[PDB]
Amino acid sequence: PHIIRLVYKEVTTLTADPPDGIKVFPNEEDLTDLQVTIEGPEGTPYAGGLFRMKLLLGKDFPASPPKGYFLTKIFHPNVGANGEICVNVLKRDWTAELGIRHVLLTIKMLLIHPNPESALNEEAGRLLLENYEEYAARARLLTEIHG
């Protein structure tokens, strides 16, 4: 619809003026399955990694936040076994004025600062809290394997 234009504008800006560490590859025929890559931010267990995700603008978008999925296997509290990403702040604070650039920046932030309260990976959530050195070593080891 006319939303297609609004996203075409933002996505085109995203490819031209990309956020640091984030590259967006939309197919012009498919502007609702956005292939994205996030580099593991320096200082995180994911440093040096290349993380392929897909951003799925839902049917109720942009009144509900888009759903993000990691294609790269990752050990992260907010990522499920299918690769699903849970950004609770986005769920809780979502308004239409939040651009796609914001979602992608938020997902990048979550890699740096997971949220164990709403963890899809229980074990990662526990480890982040109970034994941090062990969560970081596993996230780092799995980054080396799949990053």
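Note that chain A carries Swiss-Prot numbering, so the residues on display, from first to last, are 10-156.
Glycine is no exception: its Cβ is also placed from the backbone N, Cα and C atoms.
Some features that Swiss-Prot has for this protein:
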- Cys95 to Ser: Loss of function (MUTAGEN)
- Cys95: active site, glycyl thioester intermediate (ACT_SITE)
- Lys117 to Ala: Reduced ubiquitination activity (MUTAGEN)
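Distance noted between the C-alpha atoms of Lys117 (mutagenesis position) and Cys95 (mutagenesis position) is 12 Å. Here the Cβ of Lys117 (mutagenesis position) has 20 other Cβ atoms within 10 Å, regardless of which shown protein chain they belong to.
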